[PDB]
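*Asks:* Got a structure for you, written out below as structure tokens; questions coming shortly.
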Amino acid sequence: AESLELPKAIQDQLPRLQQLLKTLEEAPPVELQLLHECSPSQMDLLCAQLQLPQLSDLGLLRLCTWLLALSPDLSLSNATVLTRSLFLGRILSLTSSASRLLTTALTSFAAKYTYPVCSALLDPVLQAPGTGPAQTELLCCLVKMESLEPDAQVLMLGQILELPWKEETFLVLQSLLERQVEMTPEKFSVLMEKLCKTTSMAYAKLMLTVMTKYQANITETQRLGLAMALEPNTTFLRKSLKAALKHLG
């Protein structure tokens, strides 16, 4: 309805692409190489017309294998678009842990496109209503990947801090913070402000990780802020948190 046009070669080769995808459900052909004709907006349109969200798990894994062999590499933004089209709907639809094939497809694609996969799925997954352990376990796994390099971890931390904070975010953030990711004092200030401003075990563990792994960054005002956030007897991990707090004094 928005009338964006696919690149000429793509419009022309489109039944061939639909053909190839069907075979995957039954080394990449040059037709897949045509993905490079697309801007990311065109890639989004193309993915929808290919009906990528509707591939079987097997078709998905096979297509990911082909995508991983593409040379040159997909650009950051094109890889971001493809990731969402390939995986977002499937992940959001989970009511149980991801199948072996889904997990294999996602992790092998992320092993190469680590930052693009993580940045592509983090926001929409966390911002979706009713996101649960089946969704957060995959996000936790992504952010723990050894191939998510130190600078990409810094970038993901910045992205997580900008999200509204609820239990699912606490889990993913704690997983990333366990890796000892560096933060500018400005980012650390945001983290502390949100932390100091609760009933869950996930919030307790997040708090504990921050107080123990980032002790060197905690200012006296932040310490007092933590002190206030801890007073009540309703909180989880009271004893460990009090101990961690006393250590900062």
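Note that chain A is numbered according to Swiss-Prot, with residues 275-300, 308-478, 484-535 shown in order.
Using the three backbone atoms N, Cα and C, a Cβ is placed for every residue, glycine included.
Pulled from Swiss-Prot, these are the listed features:
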type    : residues      : note
MUTAGEN : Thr346 to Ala : Non-phosphorylatable by CHEK1, not polyubiquitinated and unable to complement the mitomycin C hypersensitivity of cells lacking FANCE; when associated with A-374
MUTAGEN : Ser374 to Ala : Non-phosphorylatable by CHEK1, not polyubiquitinated and unable to complement the mitomycin C hypersensitivity of cells lacking FANCE; when associated with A-346
*Asks:* Rounded to an integer, what is the Cα-Cα distance in Å between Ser374 (mutagenesis position) and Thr346 (mutagenesis position)?
*Replies:* 23
*Asks:* Just checking: Cα distance in Å between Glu300 and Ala308, the two residues bordering 7 missing ones?
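*Replies:* So the two residues bracketing the gap are 16 Å apart at Cα.
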*Asks:* Rank the mutagenesis positions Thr346, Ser374 by how many other Cβ atoms lie within 10 Å of each Cβ and give me the one with the fewest.
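*Replies:* Across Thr346, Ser374, these mutagenesis positions, the one with fewest Cβ atoms within 10 Å is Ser374.
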*Asks:* The deposited coordinates stop at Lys478 and pick up again at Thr484, leaving 5 residues out. What Cα-Cα distance does that leave, in Å?
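*Replies:* Distance across the unmodelled stretch, Cα to Cα, is 9 Å.
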